[PDB]
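**Student:** Provided herewith is a single structure, encoded as structure tokens, for subsequent inquiry.
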Amino acid sequence: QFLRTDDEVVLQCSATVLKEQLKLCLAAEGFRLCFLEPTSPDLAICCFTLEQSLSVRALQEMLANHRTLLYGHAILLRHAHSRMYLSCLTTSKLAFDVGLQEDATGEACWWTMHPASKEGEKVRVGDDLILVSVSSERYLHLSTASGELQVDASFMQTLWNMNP
């Protein structure tokens, strides 16, 4: 089974905190910066819909003016609860915060998918994914510094899983 557009998904990554394996998933509220909640958790605040998936040139064309996800394509993720969009924020080190945006205007809310180790191939459900910001060219990153499990956009890469 392959990932398709208009699919409700949860973005999940792995972490080794205190010699113990953790399964964390991306969450956000309405009133906003994103956070990571360990699985055992209210899915409503974790649900993202794959609104769009366009190639590099198609996105550049749109910016200048059932579908299957492929590697290289840029995706648009809509927070199901607040109807807002996952974007790379201007606020923060040279890393950037990741929160919610109120519109699909600009590059910030666009992320490109890249494979771990195996372009143009279909993105399978339950796969290792490299998500890259279009506006800042930074990877969606798990930071576990100072005991805070925060999500940001930096030059360090974190593998993500997208499951419906």
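Chain A residue numbers are taken from Swiss-Prot; in order, the displayed residues are 12-42, 45-53, 60-84, 98-124, 130-155, 159-204.
Placement of Cβ uses the backbone N, Cα and C atoms for every residue, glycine included.
Sharing the record's features from Swiss-Prot:
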- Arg164 to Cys: Decreases threshold for channel activation by K(+), caffeine and 4-chloro-m-cresol. Decreases inhibition by Mg(2+) (MUTAGEN)
**Student:** Below 8 Å Cβ to Cβ and six or more residues apart, same chain only. Which residues does that give for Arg164 (mutagenesis position)?
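**Tutor:** Counting only residues 6 or more apart in sequence, the Cβ neighbours of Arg164 (mutagenesis position) under 8 Å are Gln12, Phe13, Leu14.
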**Student:** Note that 2 residues are unmodelled after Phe42 and before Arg45; then state the distance between the two Cα atoms in Å, as a whole number.
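**Tutor:** Flanking Cα atoms: 6 Å.
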**Student:** Helix, strand or coil at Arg164 (mutagenesis position), per DSSP?
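**Tutor:** The residue in question, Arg164 (mutagenesis position), is strand (DSSP, three-state).
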**Student:** Do you have the Cα distance in Å for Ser53 and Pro60? The stretch of 6 residues between them isn't modelled.
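**Tutor:** Between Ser53 and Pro60, the Cα atoms are separated by 6 Å.
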